[PDB]
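Heads up, the thing below is written out as structure tokens.
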Amino acid sequence: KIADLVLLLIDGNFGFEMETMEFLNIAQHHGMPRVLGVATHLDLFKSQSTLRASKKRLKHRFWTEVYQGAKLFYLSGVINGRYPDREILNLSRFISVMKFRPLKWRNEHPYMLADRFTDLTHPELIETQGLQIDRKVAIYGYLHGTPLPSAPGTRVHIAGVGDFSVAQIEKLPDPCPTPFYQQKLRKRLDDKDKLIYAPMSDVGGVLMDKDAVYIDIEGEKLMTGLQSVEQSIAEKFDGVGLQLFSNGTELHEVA
Amino acid sequence: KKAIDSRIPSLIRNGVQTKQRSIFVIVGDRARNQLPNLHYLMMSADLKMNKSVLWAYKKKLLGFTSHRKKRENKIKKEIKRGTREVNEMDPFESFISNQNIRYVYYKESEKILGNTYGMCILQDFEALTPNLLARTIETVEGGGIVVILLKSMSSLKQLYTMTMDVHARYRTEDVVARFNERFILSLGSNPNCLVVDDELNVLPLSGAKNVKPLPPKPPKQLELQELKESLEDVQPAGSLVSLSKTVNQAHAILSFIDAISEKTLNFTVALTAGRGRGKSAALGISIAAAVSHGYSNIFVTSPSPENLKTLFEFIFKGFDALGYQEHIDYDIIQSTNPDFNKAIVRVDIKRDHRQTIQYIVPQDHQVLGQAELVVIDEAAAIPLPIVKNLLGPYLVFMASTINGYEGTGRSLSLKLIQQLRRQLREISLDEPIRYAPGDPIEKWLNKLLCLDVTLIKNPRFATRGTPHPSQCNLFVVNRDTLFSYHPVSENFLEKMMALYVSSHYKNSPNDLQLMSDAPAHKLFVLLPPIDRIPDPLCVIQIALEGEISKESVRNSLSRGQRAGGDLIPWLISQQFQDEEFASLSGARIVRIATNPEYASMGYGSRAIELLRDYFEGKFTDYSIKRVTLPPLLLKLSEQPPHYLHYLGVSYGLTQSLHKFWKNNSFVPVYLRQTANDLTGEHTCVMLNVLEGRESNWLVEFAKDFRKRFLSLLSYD
RNA sequence: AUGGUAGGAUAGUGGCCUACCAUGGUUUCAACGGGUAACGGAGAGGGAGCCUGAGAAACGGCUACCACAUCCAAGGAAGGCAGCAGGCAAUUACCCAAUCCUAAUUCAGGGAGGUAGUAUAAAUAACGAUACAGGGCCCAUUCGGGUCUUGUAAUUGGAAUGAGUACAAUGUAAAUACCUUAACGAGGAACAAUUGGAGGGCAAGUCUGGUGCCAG
RNA sequence: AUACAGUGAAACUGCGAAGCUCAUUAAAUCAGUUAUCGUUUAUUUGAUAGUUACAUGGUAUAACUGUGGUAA
């Protein structure tokens, strides 16, 4: 009900499955979006003749569900967890040039996909009442469809949850500023401008879940020595006294 | 997937929530690879933070270059050679790839003063200087992160020795680098400082050992939003006050508007604040208010027009708030002089009636007869006689910086206020615009650099009365102890710093390096009679200068960098070309500071007299352990004096100082022809010969200087 | 412009150009000019200029000018992409073997070149045996007339082989494809081609109008 | 291999670098043929120069060693 574009993975060796066409019927029944078929596991074929025949049967059947002449991609195998570059490059141009038809359902209501999830309930309330207590939650993301009214109290549904009312609404600057927008604040896209923003996913090497963050990665003796230090430097200062004069008493703390 | 120590995510999240900055110290060869992660953690905490990154380095970049096509040209080369995959690009490269990083040298720290950066990364620990610290840390925003990269092995060894025992200080094979050792110990005292390794393990020596995550969410903003809402209908006040970021400067802008409304030409408005508190925004907004009010001839004066760029920018923002449009309502005129770098000089405004804003050199006060308003920015840098001439029968706005750039001593501002006591209106801005008030790092930066130190009147002196000149005896100060960061030594250290700053005209942050690390400098304190931390009454900073420094110089040239210079021997050489004087061992009194309140009773003279006897021999190992602390002060008899031939002074020629040195048996040898631009005074070098040493050469120099002086009365 | 004398330049002839001299040259036997199914010569961002070499006013390089536009610490640097290929979307992968060539050359290379990638003939079936029943078909507006081995919506038997499943060799620069060729491969032969048309008939079913049991 | 002698990065020498897109033009394009005693011509091929020396100089530097500037 929300996917503007869909990439449909079909096991070429095995063929179509229930979970595929059911989405097509659900997509057919809630507003057909742009539908792109990608065929995989084709390297499993041992003969070229059966591969071509299998490709022909699959592409024609994909033309029954989706408009005849629909674009269907074919992927052979996976190397280093990566598909062949060119077929992966070929689909780049298609997705870039796709224009999307106006859908009645999507163009009349506001919707937005949760980029990240955060619970704002005070930890003290979680303890004095217990975990059972209802939780204050903040959900972030980009708005789609018709504009969302600025005044709070708007009624909104969350799939698999129930109906809630918007307690508070505020706009934040863009986490993933598009190139024409970022530089604003026939020419190819500059590779600096290309950006990736994924809060929940691990981008680079850092993954964040709940409030704990996870990352992947003579001097060595000294570092273990520093790490094993117990007393704080401020505490060590307390013990230190200084002689103001050569024969004067050690003065510890100024009154 | 390792779980990072929970202390680091809590500190970054806390500081963002309270709008406080944070310091991180990363130790390790792979230290650079953690900056991407630490930089990513920023936006996750809060997205609104500034994404621009400041990074300072001395000469070379850690493992890369700051030009793009070379990186792309190289990355193409590894891919084609096959060493790297076609699309492989590490996180450290990714951090540099997409973020806006400003590459800056340590020497050119002046350029970064105005701009605002979310994060500052400091490459080199050894080359750190107070100006490079005060300047860079001030450019970080509230919730920002400061990082210092202690990658050097010698720094790594230095950290080990202090942590194992604070008493022992690691020392390599003449620079002692005590301040850098202070920087380490002080970093521990900061509550919002975490020192970490390349594996993101929080080393325990940090002060931020118990930083706990604060609960989810200021009164300052409430007092500001209400004020803006109340004044929205009242133009031009509403639009101009809307630009205010803070409560105090909004009051200052309102106070300026009141002065503009009063129309009294004998009125004086003095704006005093620290650097980064938004004086220029207040002054620029106030100027825009005068244009809308109806003032025609508006003047602006400063030591150079280049410093006024930030002011004129904020005037135009005020003009935008007031509905003025460029090329229709006003025109901007830029300088044709190459020295001013196309700095804006004049703004002509045509709405209602012809109004003009124009820059003037401070010396050109004769044009001010027609001035309705002059705005004097950075009056601390202008000579006192000149600013007196600038105080004409017209409205005057003054912005003077306390502890900004070179600025001036606090007492000099106080002397200016006493003179004004012409109606005087005083405005003070205390609360910063860039971060939360009372940020630990500013509190921390102040104690390390002692910028915010203030002189205090001592009640016990009043009860006992002022000590007679004869009673006190001079004490030598041990630098290692004074520079150990003990609370007693720090509080003792502050007291000299107060006397250091208050007395004389100009004081740069880098001076605290010069007293600390350089060996030739020795500190003398004129303490009261011993009968509590002793309170200094006069402080003399002297530099050994002559043949004795030559051994140090030769070592410096062996290193490949000449360190410092011998001022007086060089001047006397270029002037008289006397080979003997260079060979002669002598001492230069770099500075002699006395309490302004107790001036004229003779503290300065006796300390010189006691100093003169000490080096004359009339009064006839304290080094810290090198990988329990020795006494803080050493008596004159306890330390042998070095053999000296003369005592020298260098100071701006003034009648009060010249009389003071004339009474102390000092003889003039030279006077600079060109006036120091900031003071307008002529530098003079005066010498005094000690008993038991030849005095013929001074007499010959004195004869020449008079004949030089006599003919040069006319020229300059 | 036609020509002579002399000179300048070319690799050289020559108004090709230069100084003087004569007023000439083509043409109603079609000069000159116009149209055309005369695809039946030019440049590499735009003009000007230079440089190399046997051969280029060079799809090479250099100078100034006119515009485009990139990076930057704003002090400078550099580009010819002002391109190419597409739509109103995969032009890729393998080679110098085969025909040829450039070179300090047998051997190096050539996106010259080559290799591969993405309307025409067949099959869906053929041959028997048995059992059980008397109706099957043709003509005719009309009434009726004409003719004889038939129907199965019944049971059953042994043979044949193609698409597929595929071991090989051959083929080739190698490889795909082609040709040839072991084993397996059918009764719902479910190993389950369609498209269009003409008629039916059925309910404790529904509706509408009537001269009941009717009609639509 | 007691001058080096196999192979050989780099550098100095030698040789060769000579499809597309727009416009359009009547024997001024092009085709056939003549002449160059009016010319240039790498290369191929055949001929062709009797008119300190038991071997001269850096009047020479690259590659190379090392010191640096620059955002580049």
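All positions are counted from 1 along the displayed chain.
Technique stated in the header: electron microscopy, 6.0 Å.
Every residue, even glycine, has its Cβ placed from backbone N, Cα and C.
Annotation comment: Swiss-Prot describes B:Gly276, B:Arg277, B:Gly278, B:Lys279, B:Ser280, B:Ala281, B:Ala282, B:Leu283, B:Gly284, B:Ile285, B:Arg434 as ATP binding site. With a cut-off of 8 Å between CB atoms and residues at least 6 apart in sequence, the same chain places B:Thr116, B:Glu138, B:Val140, B:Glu141, B:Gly142, B:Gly276 near B:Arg434 (ATP binding site), listed in sequence order.
The feature acetyl-CoA binding site is assigned by Swiss-Prot to B:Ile592, B:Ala593, B:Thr594, B:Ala599, B:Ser600, B:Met601, B:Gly602, B:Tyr603, B:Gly604, B:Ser605, B:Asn663, with similarity to another entry given as support. Of all Cβ atoms in the shown protein chains, 9 besides its own fall within 10 Å of the Cβ of B:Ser600 (acetyl-CoA binding site).
One entry in Swiss-Prot concerns the mutagenesis experiment B:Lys279 to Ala (Swiss-Prot position 289). Its note says: Reduces 18S rRNA acetylation by 80% and tRNA acetylation by 47%. The Cβ of B:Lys279 (mutagenesis position) has 26 other Cβ atoms within 10 Å, all protein chains considered. In the three-state DSSP reading, B:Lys279 (mutagenesis position) counts as helix.
B:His504 (mutagenesis position): 18 other CB atoms within 10 A of its CB, across all protein chains. Following the DSSP three-state reduction, the secondary structure of B:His504 (mutagenesis position) is coil. Under mutagenesis, Swiss-Prot gives B:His504 to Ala (Swiss-Prot position 545) with this note: Total loss of 18S rRNA acetylation and tRNA acetylation.
For B:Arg591 (mutagenesis position), the same-chain residues that are 6 or more apart in sequence and have a Cβ closer than 8 Å to its Cβ are B:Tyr500, B:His504, B:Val539, B:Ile540, B:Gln541. Secondary structure at B:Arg591 (mutagenesis position), as computed by DSSP, is strand. Among the sequence features in Swiss-Prot, the mutagenesis site B:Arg591 to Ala (Swiss-Prot position 637) is noted as follows: Total loss of 18S rRNA acetylation and tRNA acetylation.
Summarising the environment of B:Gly276 (ATP binding site), the number of other Cβ atoms within 10 Å of its Cβ, over all protein chains shown, is 18. Across the structure, B:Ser600 (acetyl-CoA binding site) and B:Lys279 (mutagenesis position) place their CA atoms 36 angstrom apart.
For the binding-site residues B:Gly278, B:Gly284, B:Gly602, B:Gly604, the ranking by surrounding Cβ atoms (within 10 Å, all protein chains) places B:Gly284 first. Under DSSP, B:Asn663 (acetyl-CoA binding site) is assigned to a helix (H, G or I) in the three-state scheme. Ranking the recorded positions B:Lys279, B:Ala282, B:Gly284 by Cα distance from B:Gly604 (acetyl-CoA binding site) puts B:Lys279 first. B:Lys279 (mutagenesis position) sits 33 Å from B:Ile592 (acetyl-CoA binding site), taking the C-alpha atoms as the reference points. Taking each of the binding-site residues B:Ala282, B:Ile592 in turn and counting other Cβ atoms within 10 Å of its Cβ gives the largest count for B:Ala282. For the binding site of ATP, formed by B:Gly276, B:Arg277, B:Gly278, B:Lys279, B:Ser280, B:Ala281, B:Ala282, B:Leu283, B:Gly284, B:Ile285, B:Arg434 according to the record, the largest Cα to Cα distance is 18 Å, rounded to a whole number.
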